[PDB]
Structures are given as structure tokens and as C-alpha cells.
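Data block below; observations after.
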Amino acid sequence: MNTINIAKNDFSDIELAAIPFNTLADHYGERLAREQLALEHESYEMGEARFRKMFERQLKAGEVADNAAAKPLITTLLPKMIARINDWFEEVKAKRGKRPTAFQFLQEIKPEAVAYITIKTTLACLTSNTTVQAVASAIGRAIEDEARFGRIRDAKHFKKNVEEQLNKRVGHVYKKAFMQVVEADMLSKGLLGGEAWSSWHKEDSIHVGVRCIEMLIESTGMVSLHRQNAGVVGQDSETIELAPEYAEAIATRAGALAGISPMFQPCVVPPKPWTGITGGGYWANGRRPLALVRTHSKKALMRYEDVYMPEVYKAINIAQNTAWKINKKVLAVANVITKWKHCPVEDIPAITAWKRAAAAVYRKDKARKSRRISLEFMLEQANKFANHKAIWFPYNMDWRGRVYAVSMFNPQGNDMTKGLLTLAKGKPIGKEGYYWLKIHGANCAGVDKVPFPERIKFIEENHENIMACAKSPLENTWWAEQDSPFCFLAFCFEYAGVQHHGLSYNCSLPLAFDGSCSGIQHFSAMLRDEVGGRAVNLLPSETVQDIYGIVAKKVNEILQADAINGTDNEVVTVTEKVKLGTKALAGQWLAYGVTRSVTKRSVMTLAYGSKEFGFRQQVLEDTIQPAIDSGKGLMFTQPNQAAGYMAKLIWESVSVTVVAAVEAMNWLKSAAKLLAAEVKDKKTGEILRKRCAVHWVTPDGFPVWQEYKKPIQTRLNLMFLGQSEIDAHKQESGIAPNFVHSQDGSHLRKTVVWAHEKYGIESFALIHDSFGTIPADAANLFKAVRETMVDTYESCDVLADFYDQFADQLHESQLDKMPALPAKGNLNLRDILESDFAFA
Amino acid sequence: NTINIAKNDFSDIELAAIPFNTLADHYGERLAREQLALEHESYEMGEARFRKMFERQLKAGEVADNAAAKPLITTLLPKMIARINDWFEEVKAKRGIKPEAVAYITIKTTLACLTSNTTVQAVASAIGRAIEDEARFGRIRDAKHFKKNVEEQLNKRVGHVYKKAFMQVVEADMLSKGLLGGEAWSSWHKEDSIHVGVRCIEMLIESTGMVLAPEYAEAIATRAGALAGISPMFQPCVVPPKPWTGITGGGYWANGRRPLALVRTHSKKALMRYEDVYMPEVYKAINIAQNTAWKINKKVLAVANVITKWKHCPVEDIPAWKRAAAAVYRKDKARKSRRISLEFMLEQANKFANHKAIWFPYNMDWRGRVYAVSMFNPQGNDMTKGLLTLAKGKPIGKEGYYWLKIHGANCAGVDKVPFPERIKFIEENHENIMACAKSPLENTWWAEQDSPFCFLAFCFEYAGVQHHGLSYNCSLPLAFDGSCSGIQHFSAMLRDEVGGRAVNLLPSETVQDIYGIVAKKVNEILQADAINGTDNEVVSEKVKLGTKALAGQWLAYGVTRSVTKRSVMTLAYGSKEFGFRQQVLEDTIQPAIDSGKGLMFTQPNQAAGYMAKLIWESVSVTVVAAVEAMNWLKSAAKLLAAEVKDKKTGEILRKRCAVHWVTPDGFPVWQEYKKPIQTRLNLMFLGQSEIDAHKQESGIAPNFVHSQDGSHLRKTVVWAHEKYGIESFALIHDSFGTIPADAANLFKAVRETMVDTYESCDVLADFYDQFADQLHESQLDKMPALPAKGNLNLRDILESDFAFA
DNA sequence: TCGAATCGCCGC
RNA sequence: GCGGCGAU
DNA sequence: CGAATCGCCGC
RNA sequence: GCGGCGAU
């Protein structure tokens, strides 16, 4: 209800405590220590204010039970209510006479569901008319709504196709409106048994809630009952109050939670070097200390305390030390255009389907608001730190070891954020620096599928356009028309500077180089796949290699062959419909024209574990369904048959193109499945080998543990929200994408330390496979990122090491099931050193 | 005043809510209640022990020694210490012992006076005496080289007065020499010593509120209360132990404030590392070991009960030099100490004498060696072993009777002869064994043996077989011990054939005495050394005795297995030629001088040093694998513990690193010896976070070999239980025992596990794989290579009868 | 019978 | 958890 | 200066 | 921590 302010004493400690102050002051002076500790203090202040506004809205909406401060108490009272429900039902049955008027109503709703519906609706009613009648009414109408529309949910098979559309709607009235529509539809089909719901009358609903209110006072006792003006027929009223201890418990938990949810901001001094698991980054001893590894359990964090990973610690601290500053020139442009357009680069002037169209505009209206709120935060943070000579971002890691910045405004964000951020410590650009400055500008414009010589040609041909954009960014919109506009505009400014000030010009712009498909690149390196490696530019090639265009080419080759040969159409009975043959289906697709657009997402999702089944849903939504809406797709007479046909063709094309990827992810999936199973002798039933997690260690020395854990029980209501064992399926789903991500994290970490030690590089722009530095150091970073990758996969056999980790854990029945290690290929790793387009 | 945790807290250990039916359905309610009563009582008994100890410290002003008073003192010392220097600055600013010691001496003397004259003068006068006592005596400490010699004698002295008498005598000897300065101690003015006191008191009240303040008095009390609850006197189980399914909670069934831990670790973090580890075979061994059902040998107990009332030690004295006078004092302390342990062991054995079976929970140390949890357990002294026998029995049979005879002759001490002789000794004394069994009080022959109570328990069973034939059921454990487990294990992994004969690992016609082997080699050097030796040369001026001259004395005295004996048992523990020279003097040169012999040794230390290099050289050629291994593991640990810094920069390339290895059973062990950066020691008063390089080096070789034998023991019990019917195991770290019928099968199993493990695993190479990445670029050139494999075949091990393991 | 990557921000 | 945004 | 572990008792 | 005893 009412929460005392954390801020007055406990946030005051952040600036007061001497040991955090002295440690900061010794490194960077008292005054930078003053600013940093006050800034970290404000970060905690902003975070507490964030909680208070959300709590106020949730209290107003009756959604306090949804808030985290109210979840712990509800978990305690819920069993007591349920037990009292079940006993009441048994006690009412035992007694003889007319059954109480709520008995029948309470029965169709699950005893768990009534329990939560009463607690939430009573908490909603009390925190937002305390009379028992209004709350009993409010309970009853909620019980009936779960009763009437629940019938649809459990029926179930049809509900699975209406489940998503229910979720896509926001707000109870919209959820209820949609459910009245489906109920009418399914009643017309006769699915619900043809039984139209007879609405409860008001006096019934009142009696439903009162029995619930009584039942909580006996069992739980949070609410208590009070009678006003007893014995007077006019004013005899009964009222409901919350137990103060329970209100104090949410209030204590609300305050406890507000002090541990800061809004992290950039540092005005270099971030605190990591010496251990906790307390890196920000310098204050804080209520929410940073962790080196972002984990879901304290235990998975504790495993890292013992481990000796000097190279992991060095890489994070080097990355933290990178000095950034706000690009004021970009910020000047963004401050203007943002006031005029919701998205500044969105609409530049330049020279059943209806139901699906309505869903699109609804999503578009959501997307506009969500996009703009992120924009407003980034600009405000950018304008805040604009006048600082440098700022710094702390770094930590996810549980797989990938590196992420900690502050909400960070260099790993969207274009506008990336454009608003530049490095602080620049060097004179030089001939080689100018060259990569133009290559970077070419990539920001979207000229990336072309060799470097034509990338330079594109920049130099558009010299006058680039110059005009830098001189008047508001008068020439050409930069906004580019693929990465603000980052392109950032290049335009530095390009203009080099021409004004020559090659002596000091440029501090981050020149990002990104691996084309890092997962397939890594998988191709492990098993030495030549064909896969060439497709992802691991091996030197005549031109840049587009894996989508390659797969599209192989798809089109099948289509042309399946147009001359291939099955005729046939008629199949279904519970008679025509089943289109491959010859018909090929003709439809050739009529559409299959490009890299048709195959792109399928290749991207390959590292995530997607296969032929998942491609059909991709193909339908990405190309076929938009084609029908556009008035194309007359060829797609049966859309699902076309998608399934094309998904087969994409999967065959992908698997023969990158064999190492397909084989390696299968081997890891088989490993996790065996380890995640419980081994029980069928006759005895006893479990011989328990369910086991998956663990490996990166060549960088980062350990990682995959323990996806499933909760035992869960509850779900239609209109109100729902409120450990190893999850074997998530273990198999996650093992291959997580393993390859742990490798690219090690590659990134090994790159920054190698670029820092062999070469002089001190500034790093890092987005998981994108490696950036100032132009003067661009050539060496290009060198460094290739040298690391060749070294690890010459030094280490990551899959064989992985096998050595879990081979002991395997049970004797499982060993025949385990596949062998995939065969190595003919690729030579030293060709990666001379590969122009790997970028990594 | 200490609150009684026992009232509410020892109801929590009872845990009379976790269904005792969990125990009661499987084993019966009375036994379940008794077990829960026993664990409850075990916690109560320990609390009473703490209280009696605490009171005695209270009477003697020793509360500052007690752990309950420490955590305040460590909080209050630096605030005090800061205030000492603050006045030191103020007095230095205005013209008009260590600071830590002044703080510690003030706090201890004040707390003692209040614990046991509350006047401000009386305490300051006592505090003034201690500071003056520290200054005069501390001059000897800070001189220092001679202090290193007298330090050991101060440590042997006990009681503030008795250390003072010694330091008084040494100061005279130093001064009658003149070593401390010739300046006698200048006695503090009695009014100045009270002035120093008052001054230190006044600082204490300003720095801390302790002067005693109530909050500090309840802090000792609440901590003392918590410490009485976590120190139980563990008792044997009357039901089978709870199987270990995890890191904690095994063994005893009751939920406790101090649950059992699978691995005994000094740090909670070291225990936490074992939770993630999957070691199924380690868990099996502990659970089968816990499942062994024991019974108290009543016949042994009746004999023990009477002789313990008549003799301080039942078997010590049977009717059949100033340093020496210090030793008889030690014997008087010895005679006491054994009696307290004896009386408790008798008390427990009588307490459980009527139970049809008792069980012992098990856990392990950080090296993985398996220890029984109860204070009364089968890993005790000869009388404790004799009081305990297995409950499960099988008819003895011809094979079992043979091993019963073999066990008896080992208890008699005939363990250096072949098995047919060991058999023969028994029937030669067959009439004496009967008489000992028939009337143990009338015949004292059983007490004369090397392991009398075990030999008496053998006498009872040997009589029992003769009464009822081979049909008679015997449940007595028959323990067989490897001659030297460390040398055996080291010789196997490096395939040293020469070592294997010495430890009887190879099949041999006769038992091999490794002490005899090294001694014969020493004699051979000594004989040659008389023929060729460095001449005596004179380097006051003293003549150094030539190697031939030193040989002549040693040859006149002679060298026997006993002289070499220690240097090889110490060798597994890591002792070296430097260490050897002392022990040779103490064991062989010192008793000769008391005997009147040692006339030949003109200089004892010259003989000890000359001897020392002869055992070490003879040891090195006798067991080359054991020496060659131990250097490699030590060399590794030294590199891991060292810090690598850029010589000019000092920036640390590699931190001090602990060493880690995994036993073939899968038990992991991490060796992290840690040394505090600062420590305070006072001469007259009690003494009060980096890897310790010397401890890491000193410990790695013996700790590694212990982890292997524990892995072997754990492997042996699982192998013996699964391949063979054996369900009852008597285990003492390398001694394997079972009922006589099952002995021959365990006799087989202990070989098979040892052979199978070293054929399958190269343990030292695996150890390299663990620290290989940790080694720095400078260290890799320094690191020695792995010692070479030898020509020993491990298939010979299963054939040897004398290895016993 | 079922199902068909990680991290953050905002909203409920 | 659900809805949307963004990063790889 | 620097020459095994685990218990119990005592200080 | 130091001293004594025991197990290996």
C-alpha cells in the first residue's frame, strides 16, 4: 500500500562509504570519484522511481497481484485456500438438505482457479468500496468468465489455433470480446456441444464470491470481516479490510525490490577492473552488484568463483577500458529530425486478408509506440553525456560467455545509438585508415556484397553526395536513405574531415567489421568444411559469397529440373482434395521468381536449430502470404503445399551447402539428449543414471553449464494471468546454438586481447561478432581477428574436448546410441588469413 | 553466563517431525527412537563438554583463548591499534613493544581480570607486568638465531609461570655469556608500570566501549552458545546409517545444526565444489562401508572391564639423563591421556554391548581417505579394535581358519615370515591359545603379544572353531596391511621392479624388509668407505672426521634395519637427508650415549650427517620410482604456487595457483594451502589469504599418494561387494578386513583393483593435464619431464602373497 | 503424443 | 508468462 | 630459512 | 597456533 523511501538513508550510503571512494579516488582523483559516485547514486534513484510509477499504475488497475512484491505472499496463502475449497465441497456433500447456492457454481471452476481469482480480485478491489457485496460480485463475474470461456480451452485442439490470437490482444475487454466471437463461431459449428451459456443472474454471482470470501478468512485470513451498524435494517453493512501484516509484507518487499533495480548509466571514469565474480564495472558497493556472468541461479554464478580464467578477465577489462564519446555532429542532426518525425529515417519522400490487414495495422501501431520510446531514451542519454570528454561502458557476460555492455545506453544498440557513439581516443588516419574509412562507409550504405575495389569506387563516385550530406545533413536526405543512415552520416562527417584536413586528420570513428554468418563460420572451421567455408567467406573467393544466393541458386536448379520431371498432381482423400505434384509446384515458384529473399531467413535460423519443418512456417509468412496480400500468389493456389515444397528444397540446398553445420549440430544434440535422459532399468524401474546437465569449456578458458530446468506445476487463466527437474527438450534445443555462441564469445575475447597485446589497439567496438576500432588500427584488427581464429582451431579440437567432458557421465546402455565425431574436411585454416571477406 | 541451547535447539536436532516412520517402517520404532535419542544425546554431550572447558578457562582468565571471545577481539584490536598510533602522532607532534602487542596485551589482561579485583589499579598493575615481561623476553626474539634454538624449549613449557622460569634461565645464560647486551633488564617502576596500564586502559575506553560492557558479554555468550550446539560427541548408530545421496546430510538420520559433510573441508567453498561433481562410484563405496554391521565382542569386553580397574593401562606393565628426566614427565602426561580415551571407549562399548548390531557412518577427508564418523569406531587402538567385531557371520571353513591363523600370528607379530611358518607358530602355541581363551585372567600370554586385545579376540575364535569344528560361525574381522602403501603405489605407476620386490609387490620366496634392504646397502658403502675415504682434516679450529673415520665408528656400532627404519617411513611423508640426520641421532645415537655406547661417535652430529647421506643414497637406489615421482609432483606444485612477474615491472603474469587432480574412482581433490599475511606471537602470552608455497610443495607428494590409496580402498569395497558376496568390511586406510570366510575373496579383490587401475590410468600424466594450461611461458622450460616407466609387470602383483594389497 | 539461440528495453 | 521493440 | 593426513585431550 | 596421545 505505502512504501517507505529507500532513498533517504540507503541510497545515501553509496556516496558516503570511504573504501569505494578511496579506491576510485586513488585511480582517478577525488572529483571524478565524486561525479561517478553521484552518477551511480542517481542510477539507483532513477531505478527506484521506475518501480514506484509501475506500482502506482498496477495498484490503480488492480494488477497488484501481478507485481513481484505480491507474488511471495500469494504463493503461501494459495494452498490454504485450495484445501479449504476441497474440504468445503466434501463437507457440503456430507450434510443433507438443499445444497448451498454457490456449491454448483464453484464446481465448474478448478479449485486452484477459484483460489487465485478470489485473492487477485480481492487484492485488486481493496488496493484500488470495501463492501463484501461488491467484492463478492467482482469475484463472481470473474469466476463465471473463467467458467464460460474456459470450456473453450478445455475444445483444446481448436483452442490451440485461437490461443495466439487471444494473446495478441491487450486488455480484458478486447480478450473478452474476441472470446465471445469464437464461442459464437464454435457454437455454430456445434463444437461446444451446442450448449449456449446461460448467463448467471446477479444474485447468484454475489453468493459465489461471499462463499469465497468466507473461505479465505477460515483458511488464509488475509482479509478480515467487519460489520457496521448492526441491527439497523437501513445501514447494516459488512466491510472487508486487508490484514496489516500482509500489507506490510508487500510494502517491505516493494521497497526491497525498488532498491535493487537501478537504471544503469555510462561511467564518467574508466570502469572498475574485474578481479572476481562480483563487484566489477561500477565502483560503488551497491544494492545490486554486477556479476561477471549473468546467471539465473546463484549456484551457476558460484561455479565461476573457483575457476582460473586469466584471459577471460583480461578481455572484459580491455573492452571496458575503451573510451567513448558522444558524436555531437550526429546528435545535432538527430535532435532536429526526431522532433519532426516519429522515426526520422522512416518515411522520406522519394521519386481473411482484410482481417490479416487489420492485425497488421494493430501491430504497426504497437511497433510505432515501442520504437519511439526507445528513441526518446537514447537521445536523452546521448544529450546528457554529450559534453563529457569521454565516457565508459562496463561489460559482463551471459551464461554462454558472450560479451555485453551493462548500461542501457550502450554501443551494442540500434543504428541511431551506434551513430550517436564514437570512440574518444583517435589517431591520425593515414592512407590505410582512409581506405578502411571508405570501406566502412560503403558498408553503411549497403554496398557489402561486392569486392573492396568497387566499394572504394562507390564511395569516390558519390563523393559530391557524401560532401553535401556532411555540409548540410538536413538539406540533403541521401544519408537517411541508406541502409544504416546515422552510421553512414557519421562516416560522411569523417570523410569530409579527411578531405578538409588531409591524411593528418585525427579520426576516432569506430570501423566495424562483421562476420557474415559467425555460427556457420565456426562450424565450418571445426570440421574443416571447404564448401561451407567458401560460402561464408572463410576461404578466399573471387567475390563476396552470399549463402542466401547460393541456396537460392540450388533451389532454382531443383525447380527447373522439377519443372521438366517430377510428380504429376494427384487426388487424395482427406478427413477428396488435389495434392499438387512437384511439377505443378515448381511451376508456381518459377513464376514467382526465387531470389535470396526466399531463402534468407531459413539460413539465418539454421544456427538456432531450425530445420525443414520450421522453414515452411517461414516461407509462408515471409513470401507466400505477403504475395497473396499484394495480388501476387495467384500461382500459390494451395499456399501450404507450396511452402512445404519450398521448405524441402531449401533444406536439401542448405544441407549440401554447409555440411559441417548440419553434422555438428546433430552431434551436439545427440549428446545433450543422452545426458539429459534418465536411465532406468525397465523391469526394476530404478533409475541407474540421473538426468545430467551439459558442461564445456571454451578455448579462452570460459566454463559454461547448460542446465535448463522445468518447474513442476503451473496455472493459466484465460482473462487473468497465470501464476526443479532438467528440461531435456530445452537441453537438446539449446545445446548446438549455445555451443557455437560460446565459441564466438571466446573468439571475440581472444581477438581483443590479441589485438591489444600484439598490436597497440586500445579501443574496441564489440557486438558479438562485429569488431570495431579507430581507422588507424583497422588494418591490424583485420589481421588480429583472423589470426585468433586460425590459432584456436589449429590448437584445439573443440568437439573432441566436449566429448572428453561428458564421456564418463554416459551410461552403458547409451554408448551404442552416441554418434561418432563428424569427419574432418579438406579445408586449410591458413587460407583464413588471406580471406578478404571473412571480416572475422 | 551461557544460555542453554539444549532446550529449544536440541529439540531441533531431534527432528521429531520428519517422519520417524521413515526410519520406523524400515527398522522399527524403538530403534528409530533410540537412534534419534542418541543423536540428540550426542549433541547434548558435546555442549556439556564445551561448558566445562569454558568454565575452566573462565577461572584461569583464559576466556580470550576461547573461540567465543575471539570475534569481538579481532573487531576491537584495529580500532585500538589505530588509537595507539593516533596518540603516538599527538605525542610526536608536541614536544613534552609493538603497537599491535600493546593492544592485544591490554585486551587479554583486562578480560582475564574481569573473568576471574575489579579495581582500576589492580588490572593496570597486572597489565604493566605483562608488557614489561614481554619487553625483556622479547629482546631475545628480536639474538634471533639463538632464539630459534630456545624457541622449541619455550613451546614445550606450559603455564605462564613455567615459560617465565625458562626465559629467566635463558636470559641469565645469554647474559652470563653477554649475548643479550650485557645490559640486564631495567625493571619498570612499579608506579610506572601502573602508569603504562592506566594509559592503555584509557585508550581502550576511548577506542572501544568494552570497559565490561553488557553487549560484549552477551556476544561471548551467544557465540559460546552457538559453539556448544555445533560440537557434538558423535556416537555409533543403532540403525543402519542414512545412505549418502549428496554433499551433506548422510550418515546420521536426524536433521542437525551441524549436518554431516561427505568431504571434511576447512572451507565451506571447498565442500561446495563436490556438489557439482558426478562421482557415483565414490558414493557407492561410502554407502557399502556404512552398511557393515558390527557387534561388541562381549568376551573381550569382560576381560577389558576387569583389567582396566586394576591397571592404568591394562597391558603396559606386566610382571614377567636430565633429558631422560624430562621424558618421564612426558610419560606421566601420556599415562593420563590414554586413560581418558580408554575410559570413554570402554563406556561406549559397554553402552552398546547389549545391542544386536551397531553401525558407523562414514565420510572422507579432502584427500578422499575414508574415516568413520563416531568417536568410538573400528579405526582406534588395539583395545578398541578388539572390543568391536562384525555382526554378520559365515561358517569359517578351511580357508577362513587358515586366515584366522594368519591374522593371529600377525597380531602376535610374526609378520616377517612366510605364511606356512605363520601357520606353524600357531599350533606350536596351540595349548597356550586355548588357556588364554579358557581363562584370560589366569594366563597373560595374550597381553604379551604386539596387538594383545586383537590377539585375545583371535584366541576366543580359535578356541571356538576347535570346539565346534569348521561349521562354527566366525564374524571376526581379519585385517591385512600393505607393508608401505606409498612406496607400493608409487612403484606400481612407474613400474619399478626394484621397488616392487622391496614392498613385496612382486611374487617373492620370502618377505622383504625394506629397512633391511637399505641397511645392507649402507653397510656396503660403510665397508668400502673404510677402504677408501676422505682423510680427517682440521678446519676455535675443529677437525672434521673423514668419511673413512666416520665409517669406522659406524661399522664398529653397526647398522641394522632399525637404524634405517624411520628414514623410509618418513620418506613417504616427504622427509629428506637433512631431516634424516636429526632422526638418526634421536633414534640411534642418543640412546647409545644413555646406554654408555656411542663412545665411538666422537661427534654425534658428524655421525648423523654422515649416516644421513648413506640412507638417502641407499634409499634412492632402492626405490627410484618413489623418489623420482615425489620430485616431479613437488616441482610441479612449486611452479604452481610461485608468482611469475616481469622482472623490471613486477606485474604478475600468473597468480599463485593451487593444484588439482582427480582420483581414478572419480573423487576430485583440490590442494589449496593458505597462509595469513600477518600473524602476532607473544613470548609469554598466547599467539593470535595467499597460497602457502612451502606447504603446497611439502604436501603435494604425500597428499597425492594418500588420495590414490583411498581411491583403491573405495574401489576395493565396491569391487568386493559386486563381484563377490562380501557385505561386511573393516577398513583402516590401507588395512582391509572382513569375516574369515570372505577373506580370501577380499584377498583377491585388493590386487585386482590395484592392477586394473594402474593398467587403465597413468595417474601422473592425468595430473599434468590438469595444471598444464596453468603453467606460464617461463615455467614450461623449468618444469621437469615425467619420470620414466620401469620394467615391472603389474600382472605379478596378483601373484604376490606378501603385498597384502 | 508432442515439438518444431542468447541478451536487453518497454507494456500487461 | 503473454504483447511489442532492438541487438547478434 | 626449510626442511603427510585424520582423530582425541590439554593449553 | 603450541604441547601430549592414538590411527594410517
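All positions are counted from 1 along the displayed chain.
Each residue, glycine too, has its Cβ placed from N, Cα and C.
Per Swiss-Prot, the features are:
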- B:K156 to L or G (Swiss-Prot position 172): No change in activity (MUTAGEN)
- B:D481: active site (ACT_SITE)
- B:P507 to A or T (Swiss-Prot position 563): Inactivated (MUTAGEN)
- B:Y515 to S (Swiss-Prot position 571): Inactivated (MUTAGEN)
- B:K565 to G (Swiss-Prot position 631): Partially inactivated (MUTAGEN)
- B:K565 to R (Swiss-Prot position 631): Partially inactivated (MUTAGEN)
- B:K565 to L (Swiss-Prot position 631): Partially inactivated (MUTAGEN)
- B:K565: active site (ACT_SITE)
- B:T570 to P (Swiss-Prot position 636): Inactivated (MUTAGEN)
- B:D734: active site (ACT_SITE)
Neighbourhood of B:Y515 (mutagenesis position), C-beta criterion under 8 angstroms, separation at least six: B:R561, B:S562, B:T564, B:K565, B:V568
Nearest recorded site to B:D734 (active site) by CA-CA distance, among recorded positions B:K156, B:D481, B:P507, B:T570: B:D481
B:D481 (active site) - helix vs strand vs coil (DSSP): strand
Cα separation, B:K156 (mutagenesis position) to B:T570 (mutagenesis position) (Å, whole number): 23
In three-state DSSP terms, the structure that B:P507 (mutagenesis position) belongs to: coil
Alpha-carbon spacing, B:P507 (mutagenesis position) to B:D481 (active site), which is rounded to whole Å: 16
Long-range Cβ environment of B:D481 (active site), under 8 Å and at least 6 residues apart: B:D734, B:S735, B:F804, B:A805
Cβ neighbour count (within 10 Å, all chains shown) around B:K565 (mutagenesis position): 20
Number of other Cβ atoms within 10 Å of the Cβ of B:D734 (active site) across all protein chains: 24
Spatial neighbours, same chain, of B:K156 (mutagenesis position) - Cβ under 8 Å, 6+ residues apart: none
Secondary structure at B:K156 (mutagenesis position), reduced by DSSP to three states: helix
Where B:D734 (active site) sits in the secondary structure, as DSSP reduces it to three classes: coil
Other CB atoms, at most 10 A from the CB of B:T570 (mutagenesis position): 14
Cβ atoms near B:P507 (mutagenesis position) (within 10 Å, other residues, all chains): 15
